[PDB]
Amino acid sequence: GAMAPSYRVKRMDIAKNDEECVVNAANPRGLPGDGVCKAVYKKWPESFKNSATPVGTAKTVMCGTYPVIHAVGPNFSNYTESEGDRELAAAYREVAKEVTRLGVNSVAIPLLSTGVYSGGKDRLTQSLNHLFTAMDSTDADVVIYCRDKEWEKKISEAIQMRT
Ligand SMILES: [Cl-]
Ligand SMILES: [Cl-]
């Protein structure tokens, strides 16, 4: 576990993380895909061997000794708001189980279902709150990765409001 488990946020490419494992915003088929998933495929392509897994689940594949946790959020273009919300909460619960099983002291996480899978809605609060629900009981240092300055600002505010 980390000495004083914490949440942080960084505005940079998750493929350049400084943590002991990474969470991929995966597609269910294990394809190279787009956005975070494509960056993860270019950095850790060996981790896409038999990485296909259903919506709401997480599947870990090693790249060397570095764990890639493929977490499949719902595409809100396809799911109802209600069913999508359930599957998004479930994907993060499965990430917490994998982080625990691996024994890592830190994990790099993106906000699931906030990009290509957002159905064109702002889902920062919805996705972050489900990340907290799952990860609050874990002792790994969590570092959230984002792209946009206004996302960094709001994520940082949400973290600090609990401290
Ligand atoms: Cl970067
Ligand atoms: Cl997404």
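Counting begins at 1 with the first residue displayed.
According to its header, this structure was worked out by X-ray crystallography, 1.4 Å.
A Cβ is built for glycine as well, from the same backbone N, Cα and C atoms used for every other residue.
Quoted from Swiss-Prot, the note attached to the mutagenesis of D13 to A (Swiss-Prot position 1343) states: Partial loss of ADP-ribose 1'' phosphate phosphatase activity. Applying an 8 A CB threshold to same-chain residues 6+ apart, the list for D13 (mutagenesis position) reads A39, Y145. Taken residue by residue with DSSP, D13 (mutagenesis position) is part of neither helix nor strand, so it is coil.
Here Swiss-Prot flags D13, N27, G35, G115, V116, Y117 as ADP-D-ribose binding site. Sequence-distant contacts (6 or more apart, same chain, Cβ under 8 Å) of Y117 (mutagenesis position) comprise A25, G73, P74, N75, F76, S77.
Experimental mutagenesis is annotated in Swiss-Prot for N27 to R or Y (Swiss-Prot position 1357), with the remark: Almost complete loss of mono-ADP-ribosylhydrolase activity. In the three-state DSSP reading, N27 (mutagenesis position) counts as coil.
Swiss-Prot documents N27 to A (Swiss-Prot position 1357) as a published mutagenesis change and attaches the note Partial loss of mono-ADP-ribosylhydrolase activity; complete loss of ADP-ribose 1'' phosphate phosphatase activity. Cβ contacts within 10 Å of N27 (mutagenesis position), excluding its own Cβ and spanning all protein chains shown: 21.
Under the heading of mutagenesis, Swiss-Prot lists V36 to A (Swiss-Prot position 1366) and annotates it as follows: Partial loss of mono-ADP-ribosylhydrolase activity. Mapped onto three states, the DSSP output places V36 (mutagenesis position) in helix. For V36 (mutagenesis position), the number of other Cβ atoms no farther than 10 Å from its own Cβ, over all displayed protein chains, is 24.
Recorded in Swiss-Prot as a mutagenesis result, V36 to E or F (Swiss-Prot position 1366) carries the remark: Almost complete loss of mono-ADP-ribosylhydrolase activity.
Listed in Swiss-Prot as a mutagenesis experiment, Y117 to A (Swiss-Prot position 1447) is described as follows: Partial loss of mono-ADP-ribosylhydrolase activity; complete loss of ADP-ribose 1'' phosphate phosphatase activity.
As a published mutagenesis entry, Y117 to V or W (Swiss-Prot position 1447) appears in Swiss-Prot alongside the note: Almost complete loss of mono-ADP-ribosylhydrolase activity.
You'll find the Cα of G115 (ADP-D-ribose binding site) roughly 9 Å from the Cα of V36 (mutagenesis position). The two recorded residues, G35 (ADP-D-ribose binding site) and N27 (mutagenesis position), show a Cα separation of 11 Å. Neighbour density for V116 (ADP-D-ribose binding site): within 10 A of its CB lie 16 other CB atoms from the protein chains shown. Its own atom aside, the Cβ of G35 (ADP-D-ribose binding site) has 14 Cβ atoms within 10 angstroms in the protein chains shown. Proximity of the recorded positions (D13, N27, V36, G115) to ligand 1: a Cβ under 6 Å from the molecule is found for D13. There are 16 other Cβ atoms within 10 Å of the Cβ belonging to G115 (ADP-D-ribose binding site).
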